[PDB]
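Take a look at the structure below.
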Number of protein chains: 2
Amino acid sequence: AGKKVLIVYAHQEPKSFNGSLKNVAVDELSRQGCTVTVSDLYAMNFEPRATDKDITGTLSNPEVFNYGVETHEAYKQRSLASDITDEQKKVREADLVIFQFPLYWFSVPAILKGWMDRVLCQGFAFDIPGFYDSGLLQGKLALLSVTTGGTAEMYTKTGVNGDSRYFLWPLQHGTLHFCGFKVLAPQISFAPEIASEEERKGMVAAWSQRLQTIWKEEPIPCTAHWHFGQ
Amino acid sequence: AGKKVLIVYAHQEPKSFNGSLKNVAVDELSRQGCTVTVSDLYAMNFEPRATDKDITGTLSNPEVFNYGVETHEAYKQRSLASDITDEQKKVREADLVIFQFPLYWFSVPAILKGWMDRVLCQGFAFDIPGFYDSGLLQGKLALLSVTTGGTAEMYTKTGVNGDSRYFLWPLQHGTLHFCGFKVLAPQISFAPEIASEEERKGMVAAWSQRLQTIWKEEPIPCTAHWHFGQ
Ligand SMILES: Cc1cc2nc3c(=O)[nH]c(=O)nc-3n(C[C@H](O)[C@H](O)[C@H](O)COP(=O)(O)OP(=O)(O)OC[C@H]3O[C@@H](n4cnc5c(N)ncnc54)[C@H](O)[C@@H]3O)c2cc1C
Ligand SMILES: Cc1cc2nc3c(=O)[nH]c(=O)nc-3n(C[C@H](O)[C@H](O)[C@H](O)COP(=O)(O)OP(=O)(O)OC[C@H]3O[C@@H](n4cnc5c(N)ncnc54)[C@H](O)[C@@H]3O)c2cc1C
Ligand SMILES: Cc1c(COc2ccc([N+](=O)[O-])cc2)c2c(n1C)C(=O)C=C(NCCCCN)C2=O
Ligand SMILES: Cc1c(COc2ccc([N+](=O)[O-])cc2)c2c(n1C)C(=O)C=C(NCCCCN)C2=O
Ligand SMILES: [Zn+2]
Ligand SMILES: [Zn+2]
């Protein structure tokens, strides 16, 4: 049984350092005989706003719109915007989903928040009950590959930004873990623009080297204790 | 003299609990004689994607598009999209910026993440000389007013979601403190959709009640020990 990789990619510039780590994951994965699919949100002009256009049928309650309620209802009736349902097809068949993005404001760029807000609806990705260890996308792995402007040092418990695990919490636990993904260790490439030309190639190389053995890696424990300590 | 208030609002429905907390704030700040302005991002169809369309005229480097560099440059040359400089106008004049939003995936809805990404550009909200306490929006207060699906208990230090202070970290410190804002204690309305009609009536009353005394409040210490420590 061959492996399936979905990369959700969020950068404007294919020549960018994020474009490079994306190309090198497609390369290393393609080589190993993985089936690969890239969601290039910018190039697709992916829609980020969560609005009533996301739904094709009669609304449940047409006079007071409620996104959570209508999308969950639309999922069940098979009436989501096809752009959503296309993403959900990619996620359903992926064994692994890689997120490739530059950190914006300690988080994901809005276009990518949009993908998460819109793709991971109730009924598809989780249910109540049916979240955390019981989320609907259980059996799947996720990994964030994040580029930052801050250095390794800025990102320590003692530096100006606090530890890097601090900002991972909403993404890794609050989103991915909530939906049933197991989460591999993140790939964080610090300050590529401040790095020298060779340290840059090294960071890219270290990501290729890492992917050669990714089917062997085990999931982080995705808990408060991993992220925060005490 | 006189105080100015920008409210950044992100919900799709006026009859919503967020809309009600928004109307309440406008009425009560208005009553104290504040200058009030509302950005209703959904009603404005606010653009969340950070693209090259954000810079008017010709780009500083056509070739390789760096969002960061082009917007910094375009801030100086006074050629950013009017939608952005309009928001920059409103933030400039404001003394308190209140964000009103439903929590989406331990963070702000994407449309609101687009406002931060695009409005809070280098040269306007921060520079290298000028971040955290030196941020370029120093002077100003910020308050996150957020609603949730999860109960207050789900958001304790040992509940399934972890403490609510953990998800505030990228917003309050990573974004607002970074830009120089002093941060007021967040208003968190837990689970209004679970809460009874009277609990709801009381969370609106607490909020108007808080709005009558806001200018007396001391800002939080926006530190790691506040967010994660004990
Ligand atoms: C709106 C916004 C919010 C932000 N918030 C934060 C924040 O909260 N925290 C933080 O730390 N940062 C933040 N940043 C900074 C941002 O995360 C970094 O600018 C980004 O991660 C760098 O990634 P890049 O892909 O843009 O690098 P690039 O801009 O592409 O730069 C890397 C350089 O390396 C070169 N390069 C590309 N590929 C290779 C390769 N194969 N080998 C050698 N060289 C190569 C390119 O020519 C390029 O000039 C923010 C930025 C913006 C715009
Ligand atoms: C994409 C997405 C991601 C999400 N991620 C998270 C998450 O990560 N964590 C989490 O906890 N939740 C999450 N949620 C849930 C979400 O945060 C809540 O559903 C939302 O906060 C409820 O706020 P609301 O304004 O939309 O409520 P509303 O649905 O409008 O409900 C409030 C209730 O009060 C009523 N009401 C309106 N005005 C008043 C008033 N004047 N006085 C009394 N009652 C009034 C309404 O009729 C309604 O009955 C997510 C939701 C979505 C859609
Ligand atoms: C260490 C850190 C950085 C470092 O960023 C940079 C900036 C420029 C270059 N360059 O041109 O070579 C390299 C790194 C940055 C941030 N933080 C914490 C940040 O928080 C926001 C940035 N840019 C934000 C622009 C936002 C609104 N449009 C940013 O560059
Ligand atoms: C504790 C928690 C909740 C609680 O949800 C709710 C919402 C409403 C009611 N109600 O009125 O009876 C009860 C529980 C929710 C989430 N989390 C952590 C979440 O992450 C996403 C939700 N809704 C998303 C719907 C999918 C749209 N893309 C959600 O309701
Ligand atoms: Zn977790
Ligand atoms: Zn802080």
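Going by Swiss-Prot, the residues shown for chain B are 2-231, listed in order.
Cβ atoms here come from the backbone N, Cα and C positions, even for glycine.
Taken from Swiss-Prot, the feature FAD binding site covers B:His12, B:18-21, B:104-107, B:148-151, B:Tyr156, B:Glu194, B:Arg201. Mapped onto three states, the DSSP output places B:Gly151 (FAD binding site) in coil.
The substrate binding site feature in Swiss-Prot is assigned to B:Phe127, B:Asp128, B:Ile129. Within the same chain, the residues at least 6 positions away from B:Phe127 (substrate binding site) whose Cβ sits under 8 Å from its Cβ are B:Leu121, B:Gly136, B:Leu137, B:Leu138, B:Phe179, B:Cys180, B:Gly181, listed in sequence order.
Here Swiss-Prot notes a mutagenesis experiment, B:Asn162 to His, with the remark: Loss of activity toward CB1954, no effect toward menadione. Counting Cβ atoms from all protein chains shown, B:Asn162 (mutagenesis position) has 20 others lying within 10 Å of its own Cβ.
Taken from Swiss-Prot, the feature Zn(2+) binding site covers B:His174, B:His178, B:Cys223. Within 10 Å of the Cβ of B:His174 (Zn(2+) binding site) there are 23 other Cβ atoms, across all protein chains.
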When you measure from each Cβ to the nearest atom of ligand 4, which of the binding-site residues B:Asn19, B:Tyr105, B:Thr149, B:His174, B:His178, B:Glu194 fall under 6 angstroms? B:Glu194
From the centroid of the CB atoms of B:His174, B:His178, B:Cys223, the recorded Zn(2+) site, which same-chain residues not already listed sit within 8 A by their CB, in sequence order? B:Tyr133, B:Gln173, B:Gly175, B:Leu177, B:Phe179, B:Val184, B:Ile221, B:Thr224
Those binding-site residues, B:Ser21, B:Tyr105, B:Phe107, B:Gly151, B:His174: which ones have a Cβ sitting under 6 Å from ligand 6? B:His174
Once the DSSP letters are reduced so that anything not helix or strand counts as coil, what is B:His12 (FAD binding site)? coil
Neighbourhood of the substrate site (B:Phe127, B:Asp128, B:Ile129): other residues with Cβ within 8 Å of the Cβ centroid, in order? B:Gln123, B:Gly124, B:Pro130, B:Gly131, B:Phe132, B:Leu137
Ranking the binding-site residues B:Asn19, B:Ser21 by other Cβ atoms within 10 Å, which is at the bottom? B:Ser21
